[PDB]
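Before I ask anything, here is the structure I am working with.
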Amino acid sequence: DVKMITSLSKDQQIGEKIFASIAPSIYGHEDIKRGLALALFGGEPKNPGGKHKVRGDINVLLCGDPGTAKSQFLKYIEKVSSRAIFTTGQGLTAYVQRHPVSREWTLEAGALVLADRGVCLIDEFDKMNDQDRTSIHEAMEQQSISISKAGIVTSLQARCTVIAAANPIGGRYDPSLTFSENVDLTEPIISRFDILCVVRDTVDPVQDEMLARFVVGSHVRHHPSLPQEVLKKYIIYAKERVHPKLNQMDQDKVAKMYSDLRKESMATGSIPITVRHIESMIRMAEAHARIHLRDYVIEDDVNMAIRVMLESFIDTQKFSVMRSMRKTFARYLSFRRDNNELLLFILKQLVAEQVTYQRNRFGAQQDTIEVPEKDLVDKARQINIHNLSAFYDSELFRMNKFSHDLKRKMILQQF
Amino acid sequence: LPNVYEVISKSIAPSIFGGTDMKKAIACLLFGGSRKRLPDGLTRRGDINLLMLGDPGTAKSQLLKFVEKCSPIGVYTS
Amino acid sequence: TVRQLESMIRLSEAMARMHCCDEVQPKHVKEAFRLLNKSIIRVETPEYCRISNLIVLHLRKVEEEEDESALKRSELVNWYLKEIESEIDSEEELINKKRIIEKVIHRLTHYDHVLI
DNA sequence: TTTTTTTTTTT
Ligand SMILES: Nc1ncnc2c1ncn2[C@@H]1O[C@H](COP(=O)(O)OP(=O)(O)O)[C@@H](O)[C@H]1O
């Protein structure tokens, strides 16, 4: 049963192969796919020897304008996971109830004690009530509830990972303010979440076809005229037969970043990475011990842990700070990413802004946008790659419906 | 012992360092003055109050947690 | 948004049912699109001309400063007279444009968009 | 000792 899993984990490249196995339908969002995959298997719930009770649960909080498949991300995790439950925010704790059959006034379980080891899927987080809000926070940093109700005084257990999605105020997330404004949530609550993914939207021509075609086709094959087998048995197996260890070679590899970034953030209107972010990073350290069976901390997945713990912090920032901190760190951290995506980041904007120009004077939603070449390498000089032909050959940009011409220099955009 | 003052105010905030005055004062609140009743029954206070103004930089939450933990009776509220 | 798309195939299917057919054709989708097109109306205001020249300049002012130093305040004002006054010709319209440009460029101040 | 509907005092 494991004899396959041995080499399948020893592929050394199971990351990409597993990321695109969750979120089976919904296109895009290989960013948030990463975070949610980190959350699913979890981390390591180590017991600190100083009686401090650090927790081993990853809690996520989506957010973004309506119509971006948040609820589907909740519903699919209902299925793939195990012993999961679900709720809306528009029953969270055990309550006295008159039994249907026995006709005695017993106590019934709520909705945070039915995930005592699995996951708790909260929906419509904003619509929670004041009692619900004062009751949800207690279980985050204590993971234990007391019930001195009409029934009897008890103290039960609740060890669940929370997966919720809020909404943007004003019907749209606007990134001029900080994320702590468009979320409409009490401030010491957002600290109780490890990841803060921000879903957003933009009118982008080349993705309109990509999303349309997908939906239309999903309406063609549903009416009366890594697959779902490897990863379920894999979340069953890899949950059990690993116990990640912790050496002390990474203990100083991070502080060199903190000492810099704390100043970098405090310099402007923001609060830098604080200890409740280092805890999340060190929790997501082991989040890959479950995928690789690695279980040994290495300077490799620390490049991943720091990368993620800043990924979930640069987005929740101000207008020009979300880009100033990027110009510093996204180039500083030496992102262990594609050399090609950084190529697209340029000409995507250089064609989108040109369309925005050619609309505010003409107005015609023109067919074939035209952009000469010279502009691209001008900005490529900043990242120092200057590679176009090896990218021209790469089919990682044909899908984005572009072109190039050697004698015309035109990056012709069709759609 | 002669230097009885600083020996406490040194071991009441190990993690956070800097400006022991903000730790000097906290030493007194743990002891407090004494409750007097004048002939008129017009009692007097027996406790003190402290304000730590400044930006929330999480350097103070540690101190709150400490003073709550090391207190005969104590509650930390949001 | 997206939900308008999942609501265009529905109208086409409901149009096809009507003609007792068993498949969707372009003849149906064209009409199911015309209907959903007349449904949404354009918001109005007592002003579209005065917003063309709000972002025709801040597309002539963002890319122009992130690479070089900045632009002359007495020259970016004329650039608009140096791009779109090159085709339409009436010797009166020059100062009649300059006055409205000065007023709007004093206006850009209170939105906190174009400051000097 | 539970819902649901309707009136009036209270934070
Ligand atoms: N990228 C996408 N891929 C597939 N379906 C999508 C996508 N974006 C939106 N949808 C559709 O939108 C619906 C999700 O809406 P939802 O996020 O629940 O709205 P709200 O957040 O307001 O509750 C899904 O049923 C799905 O059909």
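Using Swiss-Prot numbers, chain C covers 617-662, 719-788, in order.
Here the Cβ of each residue, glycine as well, is placed from N, Cα and C on the backbone.
In case it helps, Swiss-Prot gives these features for our protein:
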type	residues	note
BINDING	C:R619, C:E622	ADP binding site
MUTAGEN	C:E757 to A or D	Impairs interaction with CTD1
MUTAGEN	C:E763 to A or D	Impairs interaction with CTD1
MUTAGEN	C:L766 to A	Impairs interaction with CTD1
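Help me see these features in their spatial surroundings.
In the shown protein chains, 13 other C-beta atoms lie within 10 A of the C-beta of C:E622 (ADP binding site).
Taken residue by residue with DSSP, C:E757 (mutagenesis position) is part of neither helix nor strand, so it is coil. Within 10 Å of the C-beta of C:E757 (mutagenesis position) we count 14 further C-beta atoms, all protein chains included.
Neighbours of C:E763 (mutagenesis position), defined as other CB atoms within 10 A of its CB across all chains, total 6.
In the three-state DSSP assignment, the secondary structure recorded for C:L766 (mutagenesis position) is helix.
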With 8 Å as the upper Cβ-Cβ limit, not reached, which of the recorded positions C:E622, C:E757, C:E763, C:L766 neighbour chain A?
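The answer, in sequence order, is C:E622.
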Quick check: of the recorded positions listed here (C:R619, C:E622, C:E763, C:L766), which one has the Cα closest to that of C:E757 (mutagenesis position)?
C:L766
Cα of C:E763 (mutagenesis position) to Cα of C:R619 (ADP binding site): how many Å, rounded?
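Taking the Cα atoms only, C:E763 (mutagenesis position) lies 51 Å from C:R619 (ADP binding site).
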Per DSSP, C:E622 (ADP binding site) is which: helix, strand or coil?
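Reduced to three states, the DSSP call for C:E622 (ADP binding site) is coil.
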Reported as an integer number of Å, what is the Cα distance between C:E622 (ADP binding site) and C:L766 (mutagenesis position)?
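Cα to Cα, C:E622 (ADP binding site) and C:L766 (mutagenesis position) are separated by 50 Å.
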Between C:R619 (ADP binding site) and C:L766 (mutagenesis position), find the distance joining the two CA atoms and give it rounded to the nearest Å.
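Roughly 47 Å, rounded to the nearest whole number.
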